[PDB]
Amino acid sequence: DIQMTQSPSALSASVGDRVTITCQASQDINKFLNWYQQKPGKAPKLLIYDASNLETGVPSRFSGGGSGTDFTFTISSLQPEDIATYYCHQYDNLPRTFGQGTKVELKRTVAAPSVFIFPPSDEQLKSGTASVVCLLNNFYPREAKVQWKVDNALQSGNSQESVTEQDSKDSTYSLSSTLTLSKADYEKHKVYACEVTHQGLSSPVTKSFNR
Amino acid sequence: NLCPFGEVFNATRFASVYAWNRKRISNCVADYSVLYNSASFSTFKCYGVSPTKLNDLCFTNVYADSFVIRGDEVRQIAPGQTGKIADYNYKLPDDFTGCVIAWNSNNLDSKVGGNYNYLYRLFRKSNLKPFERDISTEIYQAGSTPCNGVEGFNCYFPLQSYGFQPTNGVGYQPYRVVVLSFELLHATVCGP
Amino acid sequence: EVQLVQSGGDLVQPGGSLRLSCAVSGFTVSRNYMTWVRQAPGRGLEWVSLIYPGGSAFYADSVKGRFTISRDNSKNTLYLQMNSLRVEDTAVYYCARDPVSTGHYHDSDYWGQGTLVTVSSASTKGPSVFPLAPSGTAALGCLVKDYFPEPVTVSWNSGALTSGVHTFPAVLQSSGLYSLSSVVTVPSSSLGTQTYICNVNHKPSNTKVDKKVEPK
Ligand SMILES: *[C@@H]1O[C@H](CO)[C@@H](O)[C@H](O)[C@H]1NC(C)=O
């Protein structure tokens, strides 16, 4: 099939910056390339059809061009309402294919996380399983390192993480690290700690509690 | 009486696929091998007959249909194909006996900026029957409201431009197509 | 105006079958181009199939044979037959009409509201809700654990909170059940002076929970 290679995978910029996305085709598609915008949890919308022409209502700051294999997308000035995920789509060489997508991301200033550790609930302890929680509230950039330490012991493999989408207000992220253990394992130790490393920390942070 | 395939294959002008030309040839002799051995054809596909025999089989009239499509559409000019061309422009029967001959015509049929001359039908209320022609340019009613001769929302021009550009990829460059259909009946065409 | 409505999707099992519906208001379906597109869980977009106005239909190189596309002109509704469902087909699904650009006219494409489709073979379970206890401000939370299938909705204090609360995306665990949580940051002064309770609406099992959190 005509595979479509779209770059970049991730993109973060500030307001006013010009943004150029790219989509190459494995074979000639002439001018039959459409660029789509999808906002988080919503139907995608058509902006650039025929690789260059703009659909009705599309602001003039959006523009694209190309013919053949390489294709170019660009917003001359970034606007907050332009934060979404954009895909390239060919539609003249069946089967139709899409691109992986590019997630436009706003750029704020470095923000350190507010760490909050959460011991398991005694109800869940009587249920048979324990789940310790670590929260990194409001930080930027998204890059963060959570290490679980039980009785000053590095834990590996017994934890998962989930990160929120970028906020519309402060535009920060939040991270959740869940440590799952059997009740025998949780009762078989004492001190539980979450160590956080982010760009906005002089020394690593470490919240903790005792059983 | 040599069959006048010269007027068909080497014509200075062809047609848009939607308005495909037919030339009816009968009562003549032809050297099919002169055609078959020409290096100038990039596609020469036959169904129900070999190119190396044609000189020997006789037929009751031959129809020669001709038009222009894009290279990547030449495969649709075959039995049992589907797609916009086969469905809405020019359909071959399932029991087609004859040949499909195509060649790249970029040097003749392309124009800087795009040709506006050659068109294909985008939309129709139902698929064409085999060897049917539709040359109407009526506004297509896609919705619940009559167009009454005005183009716009749900009222679409039924034809689309190929926009043949000299710089197109070979798949998107113009190719000229001739379809030879052989009919038998009572009592013609024959070889030397 | 123009509107597309999708319905008829829920959990199925491997080898099962499911039909997707897409009602249309504004244009005749039997006389217009139409396609279905697949939005994987938190991933890219994928083309499934198309049908020319006039009969002809075309499918992707994975749903071919296993899937079918059809339409009913009376109700003016679009249908996607998905048979021999695999897990690789678990995703959201959209119905849309192709954009127009004839001569001296141009219009965009119209999309539907999207319907969620899940193939995983698992018993529907109810979410156990456990409290995240608190201790310059502070934080507490709710842990929506062990439930299936997606999705669920959460709201703190029946909607009395709209800022400072984060509901993390769900994570599917090895035990076949997903999990998520939602936290809240508030000053230590509000301890007891303000209500703390989360609401979990789970339509897949018709299970709704309303739990309260307080220090201990
Ligand atoms: C077209 O012209 C060439 C000139 O070399 C000739 O050889 C060929 O036979 C002509 N085509 C037909 C169908 O006669």
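All chain B residue numbers match Swiss-Prot; in order, they span 334-520, 523-527.
Quick check of the header: X-ray crystallography, 3.2 Å.
Positions of Cβ are set from backbone N, Cα and C atoms, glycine also.
Listed features, source Swiss-Prot:
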MUTAGEN   B:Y453 to F  Decreased HLA binding to NF9 epitope. Increased binding affinity to human ACE2
MUTAGEN   B:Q493 to Y  Reduced host ACE2-binding affinity in vitro
MUTAGEN   B:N501 to Y  Increased binding affinity to human ACE2
VARIANT   B:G339 to D  In strain: Omicron/BA.1, Omicron/BA.2, Omicron/BA.2.12.1, Omicron/BA.4, Omicron/BA.5, Omicron/BQ.1.1
VARIANT   B:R346 to T  In strain: Omicron/BQ.1.1, Omicron/XBB.1.5, Omicron/EG.5.1
VARIANT   B:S371 to L  In strain: Omicron/BA.1
VARIANT   B:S375 to F  In strain: Omicron/BA.1, Omicron/BA.2, Omicron/BA.2.12.1, Omicron/BA.2.75, Omicron/BA.4, Omicron/BA.5, Omicron/BQ.1.1, Omicron/XBB.1.5, Omicron/EG.5.1
VARIANT   B:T376 to A  In strain: Omicron/BA.2, Omicron/BA.2.12.1, Omicron/BA.4, Omicron/BA.5, Omicron/BQ.1.1, Omicron/XBB.1.5, Omicron/EG.5.1
VARIANT   B:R408 to S  In strain: Omicron/BA.2, Omicron/BA.2.12.1, Omicron/BA.2.75, Omicron/BA.4, Omicron/BA.5, Omicron/BQ.1.1, Omicron/XBB.1.5, Omicron/EG.5.1
VARIANT   B:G446 to S  In strain: Omicron/BA.1, Omicron/BA.2.75, Omicron/XBB.1.5, Omicron/EG.5.1
VARIANT   B:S477 to N  In strain: 20A.EU2, Iota/B.1.526, Omicron/BA.1, Omicron/BA.2, Omicron/BA.2.12.1, Omicron/BA.2.75, Omicron/BA.4, Omicron/BA.5, Omicron/BQ.1.1, Omicron/XBB.1.5, Omicron/EG.5.1
VARIANT   B:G496 to S  In strain: Omicron/BA.1
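Note: the CA-CA distance between B:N501 (mutagenesis position) and B:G339 (variant position) rounds to 28 Å.
Residues distinguished by a CB atom under 6 angstroms from ligand 1 are absent from the variant positions B:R346, B:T376, B:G446, B:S477. The Cα of B:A520 and the Cα of B:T523, which border 2 unmodelled residues, are 7 Å apart.
Straight-line distance linking the Cα atoms of B:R346 (variant position) and B:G339 (variant position), rounded to a whole number, equals 13 Å.
Less than 8 angstroms from a Cβ of chain A: among the recorded positions B:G339, B:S371, B:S375, B:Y453, B:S477, B:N501, that describes B:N501. Here the C-alpha separation of B:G446 (variant position) and B:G496 (variant position) works out to 8 Å. Listed recorded positions: B:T376, B:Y453, B:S477, B:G496. Those with a CB under 8 Å from a CB in chain C, in sequence order: B:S477.
Taking Cβ-Cβ distances under 8 Å and a sequence separation of 6 or more, the neighbours of B:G496 (variant position) in its chain are B:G447, B:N448, B:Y449. Using a 10 Å radius centred on the Cβ of B:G339 (variant position) and all shown protein chains, the other Cβ atoms total 9. Between the candidate recorded positions, B:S371, B:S375, B:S477, B:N501, the densest Cβ environment within 10 Å is the one around B:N501. Looking only at Cα atoms, B:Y453 (mutagenesis position) sits nearest to B:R408 among the variant positions B:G339, B:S375, B:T376, B:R408, B:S477. When the alpha carbons of B:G339 (variant position) and B:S477 (variant position) are compared, the span between them is 49 angstrom. Ranking the variant positions B:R346, B:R408 by the number of CB atoms within 10 A of their own CB puts B:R408 at the top. Cα-Cα distance from B:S371 (variant position) to B:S477 (variant position): 53 Å (rounded to the nearest whole number).
Under the DSSP three-state reduction, B:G446 (variant position) is assigned to coil, being neither helix nor strand.
For B:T376 (variant position), the same-chain residues 6+ apart in sequence whose C-beta sits under 8 angstroms from its C-beta are B:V407, B:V433, B:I434, B:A435, B:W436, B:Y508. Using a 10 Å Cβ-Cβ cutoff, B:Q493 (mutagenesis position) registers 17 neighbours.
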